[PDB]
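S.K.: One structure, as structure tokens, below. Some questions next.
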Amino acid sequence: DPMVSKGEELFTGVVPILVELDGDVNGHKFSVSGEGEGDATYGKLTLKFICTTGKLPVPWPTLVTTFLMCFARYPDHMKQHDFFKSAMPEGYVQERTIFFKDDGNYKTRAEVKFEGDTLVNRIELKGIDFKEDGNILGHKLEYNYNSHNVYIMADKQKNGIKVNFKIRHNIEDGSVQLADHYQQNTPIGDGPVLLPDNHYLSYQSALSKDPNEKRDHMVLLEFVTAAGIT
């Protein structure tokens, strides 16, 4: 299937990734750059993010979902449901509002597309209404991350997909900070894309530090696999 080979032909091997975020939370401005690589054959991402403005004013875990669904591994029987790769190389827009339970919200807009051989994720983030002593600006969240399934549905009228899901961020008294995500993705080019049947992506994420790195940073290892269609 030359659509599977093509959009899929761009992710059959290791792909370099670049991530660039500009953020403003309750007026605190910050920027983050990231570099790494993705191996969609194995559903694998490995990335290192650096805050280039000094100290990150929010917890690094709260940015994990914002900082690449095109690197999911779709099983051969599910390849007709891979919207993310079908939009490449011209790419897609990924937008979210993330509602932090009892606290503020992030609104994000990203464009994910190829620049030459490098897959780029360029993001703008605005957060509003955070509590000075809540879990986000309080830096109350553990530096860790739970596995989550993400439910993908078509948004036919928008020629894209919508995605809903809840992240639970653990806190060091046993409670969690819920972050309710509402997502929409839409193609940047005008060409054909795959609008899937409902399915999910299974995510596992591990966060770590580069022991040699003095800048504020996060190392993120993610494995993502599609399922939910027998």
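The count begins at 1 with the first shown residue.
Per deposition record, X-ray crystallography, 1.2 Å.
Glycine is treated like the rest: Cβ placed from N, Cα and C.
These came from Swiss-Prot, pasted as-is:
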type	residues	note
MUTAGEN	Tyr145 to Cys	In mut1.9; shifts fluorescence lifetime from 3.03 to 2.74 ns
MUTAGEN	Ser147 to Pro	Increases fluorescence at warmer temperatures such as 37 degrees Celsius
MUTAGEN	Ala206 to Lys	Abolishes the tendency to dimerize and leads to monomeric fluorescent proteins
MUTAGEN	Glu222 to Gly	Suppresses the 399 nm excitation peak, leaving only the longer wavelength peak at 475 nm
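Buried or exposed, and what's around them? Tell me for each listed feature.
M.R.: Around the Cβ of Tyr145 (mutagenesis position), 22 further Cβ atoms fall within 10 Å across all displayed protein chains. Secondary structure at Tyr145 (mutagenesis position), as computed by DSSP, is coil.
The number of other CB atoms found within 10 A of the CB of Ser147 (mutagenesis position), across every protein chain shown, is 9.
In the three-state DSSP classification, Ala206 (mutagenesis position) falls within a strand. Proximity of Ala206 (mutagenesis position) to non-local residues of its own chain (separation of 6 or more, Cβ distance below 8 Å) is seen for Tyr145, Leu220, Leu221, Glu222, given in sequence order.
In the structure as shown, the Cβ atom of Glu222 (mutagenesis position) sits within 10 Å of 21 other Cβ atoms.
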